[PDB]
Amino acid sequence: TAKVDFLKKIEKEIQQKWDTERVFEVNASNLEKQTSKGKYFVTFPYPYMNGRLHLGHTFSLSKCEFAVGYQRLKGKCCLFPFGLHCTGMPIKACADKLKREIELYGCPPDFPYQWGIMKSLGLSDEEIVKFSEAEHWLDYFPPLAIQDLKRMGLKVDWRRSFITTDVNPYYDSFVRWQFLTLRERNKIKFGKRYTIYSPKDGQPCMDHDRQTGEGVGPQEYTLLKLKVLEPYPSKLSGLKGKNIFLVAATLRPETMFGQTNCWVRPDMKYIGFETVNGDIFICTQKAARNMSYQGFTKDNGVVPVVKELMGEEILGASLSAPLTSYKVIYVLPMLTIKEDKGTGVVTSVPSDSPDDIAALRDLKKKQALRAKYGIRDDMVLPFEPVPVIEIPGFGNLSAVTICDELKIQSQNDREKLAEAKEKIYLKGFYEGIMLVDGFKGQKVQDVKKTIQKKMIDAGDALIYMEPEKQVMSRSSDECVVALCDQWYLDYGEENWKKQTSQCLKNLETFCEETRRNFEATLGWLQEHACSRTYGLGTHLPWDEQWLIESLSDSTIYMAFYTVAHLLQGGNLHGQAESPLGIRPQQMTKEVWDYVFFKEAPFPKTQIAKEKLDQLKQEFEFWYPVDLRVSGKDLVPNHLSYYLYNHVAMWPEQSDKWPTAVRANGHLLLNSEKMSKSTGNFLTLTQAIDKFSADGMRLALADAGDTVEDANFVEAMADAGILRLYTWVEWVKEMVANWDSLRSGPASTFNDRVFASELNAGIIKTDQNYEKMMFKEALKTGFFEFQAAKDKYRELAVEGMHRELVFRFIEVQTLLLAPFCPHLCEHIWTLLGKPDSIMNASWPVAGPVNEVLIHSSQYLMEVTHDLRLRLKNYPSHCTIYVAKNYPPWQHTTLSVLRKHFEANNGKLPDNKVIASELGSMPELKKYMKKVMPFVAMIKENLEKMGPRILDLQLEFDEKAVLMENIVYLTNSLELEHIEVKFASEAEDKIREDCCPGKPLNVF
Ligand SMILES: CC(C)C[C@H](N)C(=O)NS(=O)(=O)OC[C@H]1O[C@@H](n2cnc3c(N)ncnc32)[C@H](O)[C@@H]1O
Ligand SMILES: CC(C)C[C@H](N)C(=O)O
């Protein structure tokens, strides 16, 4: 317990040191004069401030944190800036939701939550009243997140942090210049388009202000109009005189030539309302909402309800359907009707829809179902399936044949209906052929749109856009697809999309699945609505009313990082003075152009040339973005617009486009989802309070480095705390007893073994750090490192050589630095080292000899087997080692060598090997042992390479054994071990013992 407290004390002291020394503040004015090794620009997409920062954000930023901790030791000058996102509606949604139940009820509010979560954060009762305005959120949460980050100890130049709404005037001017240049180059466009839309919010709902289906778009439906013919059913008598239409949703208009009736749900509530032209549409509630927002009614979003009813009161109504062969069809019931899709009204195409003919047969069999709703004989019997589309494998009546073949007798046969619908699902999309006149012998793929247009021009069909899946907004409002006018980014331009495809070709994605997602979201993208009305951010500069959504004012902000320290200089809101003395309003479009475009002319500005040149130098030095780390959730939306805007703003300078992007999965805590509902959740401050942020970073580096979800194990973090405490106390012990170690030459066998192991570990760690596999880098550089250390301590009977010990300590403190830099800086100061550890470089690795590491692993295996066999049955041990392989083993290994040499290293199957070795007489007595032997061989062939195929070992087995017999006798608690050369041994040993696998008897 006190170990974590000691760690936190060290962290706070070293953070005070890092702040007072200002070691992480980098400036292009100083670093461009010393061309050290090149720049390294990492970026973390700023998170939203609608709450404290949790462990997922920390895991996502740990990637670039460790990356800069590694690259700064390799000589590259690192830039890790960090912004803070406050654009967007979520803040406002939560706050006004709070006001809703704060003023319609009391304080505390009476029930039968949100205020509960706020008090769970622990604010004072008289302080949540101050949370009505978002101004207090932006004055409160950015400082707290910054404090949490500084307590974590990130290598950030904090003078470059800022806020993203109009509260910050400098970022506001930056966004204004961005959008002015974008609309200047025809990248923005005003127009009336379809989009997901939140009625309660009154604006298009994009991916970052939703609550379900974070990538759902609109989906098109052909909406057929069916004239309700007289005699009107009873419940409609009040609306006599006007036109009454049943609106039915479909995606297969070409099948409407074979309509027989109209399926409705008898126990669902339908609503009939008035359209814009005075007619009456009958649909469901949400269908009416969607239609109203798609300009179907007189007023946008207004549904004048003229009658509410049930499906039972609708059955038997005569209908005039479009394109049907029957001049009169009827309204029939259907019980298997989903209450979410479409209008609650489906078409009856029994020739190519299986559920339709199923229901038709259920009605046609008995008087029970046919009379079950007043459906007289005339509404079921004469309605036969109408052959309209011929699928070659089934005939003119496809669904009929496939259902009669799969032996289905229940419209409610969900398994069999699913089967039958799957069988001809797509074979009617291509292989289907029209049969009606005008289209006799047409590919249905080439006529469905023309038939849709034919119905629309006839005034019998319309377009209905619906959310492909149910979408909830930030305001708990069910989104609908609305046709609204807005300013949108035309991400569908051919030239722009092709240029971004070239950028993706040049972009470095760390896996192929990331590039797959990028190509898919590039092919899927189209006009994207960037205009909002409710929320925060920056207004459109030419249209002061339209606000900019969070996913559009956050595309090229990384250029603002390069000058945030000289424009507002640390102050988040930009209210204070400018360190360069540049007024907030003084930044004009041409000023930004000169700062960010290379060939831009110096504009007419009262700003002196020195400051503009300094900003241009900063930008032209740090850019482009070398790396952007994020979770894979921002792949389809954020990083796509990121590359798009980087291509659009600099269409001539590909050298300034993003260099690389790294995607990680979402974080799991104790193998469980991080959710406030399950009690398995850790904010950054709680995680630091519990796991000594150094150690939290350690466990995060071990959490994972793949696209799959990483796992944060608390027990692993505690184990890391214990290991670090043992390491620190061991280093203290060594500092104490330096005078109690061996001096002189590092010439002992174990000294060489440990030194080569250390150098190999250095190499493995560097190679894992370049590839950003932080889990594997930790495995090679900390765990295996400590293992080699403890092995060398165990085997060094003549005392550990001080030079090797402290070279190891130095190298370990270096390799662990990017993970737990507080403890590493503490140890670096404990060594009496003059400067801070952030100035150190990469440790140079000496020569590596594979053969001595192989002999060390050999001794390890020998010790393991010795402790195994000591279990049963002493004082003396006797070991036997074979020079050459026994004749049968030598022959089998020669055969395996031939089979390896002949075919580029592919040993045949066990079958061929057993067959050919049964074809050798010299193995007749040993065919029982031959196949096991070979088997074992194969294992090691995949375990430690082909070196086991050599007819003789790379080292002296007997001398290697004899260089550590002392440790073996001391650990095995014996009295003597005689090593004999296996030829003096008896028959069994001399016959079965092979080189590399010695035997022994006590
Ligand atoms: C520039 C702008 C358009 C970005 C925008 N401000 C934004 O996305 N803000 S945010 O508050 O949710 O995302 C912050 C980052 O943290 C990662 N992350 C979030 N949650 C988790 C989690 N549970 N587990 C793992 N990672 C998580 C996520 O990928 C994201 O990159
Ligand atoms: C495509 C679906 C919405 C409708 C289907 N073709 C049917 O007749 O039931």
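Sequence positions for chain A are given in Swiss-Prot numbering; the residues included correspond to 7-118, 156-916, 933-1061, in order.
In case you wondered, yes, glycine gets a Cβ from its N, Cα and C as well.
As annotated by Swiss-Prot, L-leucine binding site applies to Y52, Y54, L594, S597. Annotation source Swiss-Prot lists ATP binding site at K719, citing similarity to another entry. What Swiss-Prot notes for the published mutagenesis of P242 to E is this: Reduced leucyl-tRNA ligase activity. Under mutagenesis, Swiss-Prot gives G245 to D or R with this note: Reduced leucyl-tRNA ligase activity. Swiss-Prot gives this note for the published mutagenesis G245 to A: No effect on leucyl-tRNA ligase activity. For the mutagenesis experiment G245 to P, the note given by Swiss-Prot reads: Loss of leucyl-tRNA ligase activity. Per Swiss-Prot, mutagenesis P247 to A is noted as: Reduced leucyl-tRNA ligase activity. One mutagenesis experiment catalogued in Swiss-Prot, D250 to E, is accompanied by this note: No effect on leucyl-tRNA ligase activity. One mutagenesis experiment catalogued in Swiss-Prot, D250 to A, is accompanied by this note: Reduced leucyl-tRNA ligase activity. Decreased activity in pre-transfer editing and no effect on post-transfer editing of tRNA(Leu) mischarged with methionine. Here Swiss-Prot describes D250 to R as a published mutagenesis experiment; the accompanying note says: Loss of leucyl-tRNA ligase activity.
Its own atom aside, the Cβ of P247 (mutagenesis position) has 25 Cβ atoms within 10 angstroms in the protein chains shown. Largest Cα-to-Cα span within the L-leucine-binding set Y52, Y54, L594, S597: 11 Å.
Nearest neighbour of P247 (mutagenesis position) by Cα distance, taken over the binding-site residues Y52, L594, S597: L594. Rounded to the nearest whole angstrom, the C-alpha distance between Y54 (L-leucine binding site) and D250 (mutagenesis position) is 14. Between the CA atoms of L594 (L-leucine binding site) and the residue listed as 'ATP binding site' there is a gap of 25 Å, rounded to the nearest whole number. Taking the centre of the Cβ atoms of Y52, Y54, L594, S597 as the L-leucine site, the nearby residues of that chain (Cβ within 8 Å, site residues left out) are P51, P53, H91, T93, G94, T207, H251, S593, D596, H681. In this structure, the binding-site residues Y52, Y54 were compared by how many other Cβ atoms lie within 10 Å of their Cβ, and the smallest count belongs to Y54. In this structure, the recorded positions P242, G245, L594, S597, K719 were compared by how many other Cβ atoms lie within 10 Å of their Cβ, and the smallest count belongs to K719. The Cα of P118 and the Cα of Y156, which border 37 unmodelled residues, are 11 Å apart. Only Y52, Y54, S597, in sequence order, out of the binding-site residues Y52, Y54, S597, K719 have a CB under 6 Å from ligand 1. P247 (mutagenesis position) falls within a strand segment according to DSSP. When the Cα atoms are compared, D250 (mutagenesis position) and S597 (L-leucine binding site) turn out to be 14 Å apart. Within the set of recorded positions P242, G245, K719, the entry lying nearest in space to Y52 (L-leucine binding site) is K719 (CA atoms).
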